[PDB]
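Since the structure comes first, as structure tokens, the remarks are kept for the end.
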Amino acid sequence: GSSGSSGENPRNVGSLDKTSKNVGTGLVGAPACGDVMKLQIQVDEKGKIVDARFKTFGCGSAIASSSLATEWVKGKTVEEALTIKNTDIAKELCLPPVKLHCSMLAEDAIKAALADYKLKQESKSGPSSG
Ligand SMILES: [Zn+2]
């Protein structure tokens, strides 16, 4: 419910150097539920995900979907992740139709990661700094 409890600490939650390029950054939260899913994966020279970190803030459904998602990107390549869909996730966690926002949240995070990382590969410098 609204009153978020403090406990059941997550696992493997440690954002990566967002100041680098080899590691993309994907942050996707929920406007209604009010969540903050910060995903970050480190891509090697070959283009394979060697490191993956997820950080969810809000409802559990989000923390779970992520923890599981970020675990699927590990060992896989940026290309593979792009294939990863939310439908499967929702089923894996077996979340209700009310906590769907989370399911999609995971996928959105994954892509944002690889994508953002690619943007730097295609454009070293640009008019935007952010
Ligand atoms: Zn939520």
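Note that the numbers count up from 1, one per residue, in the order the chain is shown.
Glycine residues also receive a Cβ, built from the backbone N, Cα and C atoms like all the rest.
Reduced to three states, the DSSP call for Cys33 (mutagenesis position) is coil. Recorded in Swiss-Prot as a mutagenesis result, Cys33 to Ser (Swiss-Prot position 70) carries the remark: Does not affect core iron sulfur assembly complex formation. Abolishes sulhydratation.
Positions annotated as active site, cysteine persulfide intermediate by Swiss-Prot: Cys33 (among others). The Cβ neighbour count for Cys33 (mutagenesis position), using a 10 Å radius and every protein chain shown, is 15.
Positions annotated as Zn(2+) binding site by Swiss-Prot, on the basis of similarity to another entry: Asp35, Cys59, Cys102. Spatially close to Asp35 (Zn(2+) binding site) yet at least six residues away along the chain are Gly29, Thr56, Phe57, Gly58, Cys59, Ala62, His101, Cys102, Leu105, judged by Cβ distances under 8 angstroms.
When Cβ atoms from all protein chains are considered, those within 10 Å of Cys102 (mutagenesis position) total 27, not counting its own. When secondary structure is read from DSSP and collapsed to three states, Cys102 (mutagenesis position) falls in the helix class. Mutagenesis annotation in Swiss-Prot: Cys102 to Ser (Swiss-Prot position 139), described as Does not affect core iron sulfur assembly complex formation. Abolishes sulhydratation; the structure shown retains the original residue.
Here Swiss-Prot flags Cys102 (among others) as active site, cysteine persulfide intermediate.
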If you draw a 10 Å sphere around the Cβ of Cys59 (Zn(2+) binding site), how many other Cβ atoms fall inside it, taking every protein chain shown into account? 20
